[PDB]
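What follows is a set of notes on a single structure, which appears directly below.
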Amino acid sequence: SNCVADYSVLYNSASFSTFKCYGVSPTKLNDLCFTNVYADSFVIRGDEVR
Amino acid sequence: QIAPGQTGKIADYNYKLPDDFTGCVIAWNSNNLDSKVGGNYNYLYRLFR
Amino acid sequence: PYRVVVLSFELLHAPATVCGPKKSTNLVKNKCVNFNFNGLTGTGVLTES
Amino acid sequence: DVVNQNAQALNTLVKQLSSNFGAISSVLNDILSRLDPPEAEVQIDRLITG
């Protein structure tokens, strides 16, 4: 909460293999404003990413 | 990222596809020809724009 | 191993505090302008309520 | 009765703008923001048909 989500920073040191967005188009993420943002993180095997 | 309606450094600053595209995108791994033991620095990409 | 982060949110129904890198402009009233209030786009005339 | 029926018909025509018609939202602004053209066209077409 209370921060600008400028994801251009991740371009230098991140390489994501699977990026899927549901309910929103990935090209519209630069114009929107999100409420009640939560980040869930965990580690699984390669076959259960799907 | 080579697909209509995608984000990322490639689709934003390097190569963008139109939303109405007729055609096929074909890709295959080339690690046996485009990789060197010390590294291959001949391939470039645009990171800032 | 693969690290997975899932990001959840709602859109255009409740007050938001994150927003994007878009830069805001001045408020022009009593005129027909395109507006972008917290991601909600549209056209109309803005008046005091 | 004539004026009542005509007024009711116009009022219900106005009120039927709140129907999703199978789309994710009933407002074109909310469809056009957070959806890019290629997948917002489907929702817009549903609303147009309704």
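Here chain D follows Swiss-Prot for its numbers: 950-999, in order, are the residues you see.
Method of determination (from the header): electron microscopy, 3.1 Å.
Cβ atoms are placed via backbone N, Cα and C, with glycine included.
Taking the Cβ of D:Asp950 (variant position) as centre and 10 Å as the limit, one finds 5 other Cβ atoms among all the protein chains shown. DSSP assigns D:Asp950 (variant position) to coil, not to a helix or a strand. Among the natural variants that Swiss-Prot reports, D:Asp950 to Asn is described with the note: In strain: Delta/B.1.617.2, Mu/B.1.621.
Sequence-distant neighbours of D:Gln954 (variant position): no residue of the same chain at least 6 apart has a C-beta under 8 Å from its C-beta. Quoted from Swiss-Prot, the note attached to the natural variant D:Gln954 to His states: In strain: Omicron/BA.1, Omicron/BA.2, Omicron/BA.2.12.1, Omicron/BA.2.75, Omicron/BA.4, Omicron/BA.5, Omicron/BQ.1.1, Omicron/XBB.1.5, Omicron/EG.5.1.
One natural variant named in Swiss-Prot is D:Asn969 to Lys, and its note says In strain: Omicron/BA.1, Omicron/BA.2, Omicron/BA.2.12.1, Omicron/BA.2.75, Omicron/BA.4, Omicron/BA.5, Omicron/BQ.1.1, Omicron/XBB.1.5, Omicron/EG.5.1. Long-range Cβ neighbours of D:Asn969 (variant position) (same chain, at least 6 residues apart, Cβ-Cβ under 8 Å): D:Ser975, D:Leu996.
Note on D:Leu981 (variant position): other Cβ atoms within 10 Å of its Cβ, all shown chains, come to 16. Quoted from Swiss-Prot for the published natural variant D:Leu981 to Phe: In strain: Omicron/BA.1.
In Swiss-Prot, a natural variant is listed as D:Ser982 to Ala, annotated with the note In strain: Alpha/B.1.1.7. According to DSSP, D:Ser982 (variant position) sits in a coil region rather than a helix or strand.
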Item checked: Filtered D:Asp950, D:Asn969, D:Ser982 - variant positions with C-beta under 8 A from chain A -> D:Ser982
Next item on the list: Measure from the CA atom of D:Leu981 (variant position) to the CA atom of D:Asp950 (variant position) and give the result in Å, rounded to a whole number.
Entry: 41
Margin query: By the criterion CB under 8 A from chain C, which of the variant positions D:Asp950, D:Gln954, D:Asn969, D:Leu981, D:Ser982 would you report?
Written below: D:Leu981, D:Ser982
